[PDB]
Every structure is written in structure tokens, then in C-alpha cells.
Amino acid sequence: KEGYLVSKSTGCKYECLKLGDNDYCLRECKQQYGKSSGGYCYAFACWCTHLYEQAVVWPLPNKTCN
């Protein structure tokens, strides 16, 4: 129930503000995946957790952007 956050327009997302604990990625997940969802910056952009099992996520080991 996890993955890399897919964009509204661009496929891949834009880059993150802060590594470690932050609000910047958590708000960015909660507006795609519902208010109970979690998230963190994986290295470059926001990754999300505690998702619904039918949720859509970007294929980071098949496509590269960040």
C-alpha cells in the first residue's frame, strides 16, 4: 500500500523541500490519496504510504525523471 506520487499533468512529480520528517510531502500525498495517507521524500521527490489498494503510483524502476 505504497508508491511514488503521480503528477496532475507531468507523469513524474517535482522535487522535494526537505529530507527526513516534513509537512511538504505529507500534504502533497493527502491531496491525492485521502486524509489518512502518509508520505516522505525518497531521495528527490515525494513518496506516499498507507494507500488504498486500487491507488495509482508512478513506475520508478521502469521510467526515470528525477
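Structure determined by solution NMR.
Quick reminder: no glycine exception, Cβ is built from N, Cα and C everywhere.
Counted with DSSP, the domain 'LCN-type CS-alpha/beta' (1-66) comes out as 10 helix, 11 strand, 45 coil. According to Swiss-Prot, the feature domain 'LCN-type CS-alpha/beta' maps to 1-66, an assignment based on sequence analysis.
For the mutagenesis of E15 to R, Swiss-Prot gives this note: Non-amidated peptide that is not toxic to mice at concentrations up to 30 ug/20 g mouse body weight, when injected intraperitoneally. The structure shown keeps the original residue. Listed in sequence order, the residues of the same chain lying 6 or more apart from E15 (mutagenesis position) and placing their CB within less than 8 Å of its CB are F44, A45, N66.
All protein chains included, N66 (mutagenesis position) registers 14 other Cβ atoms within 10 Å of its own Cβ. The note that Swiss-Prot attaches to the published mutagenesis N66 to S is: Non-amidated peptide that is almost inactive.
The annotation that Swiss-Prot gives for the mutagenesis experiment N66 to R reads: Non-amidated peptide that is less potent than the native peptide.
Quoted from Swiss-Prot, the note on the mutagenesis of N66 to H is: Non-amidated peptide that is less potent than the native peptide.
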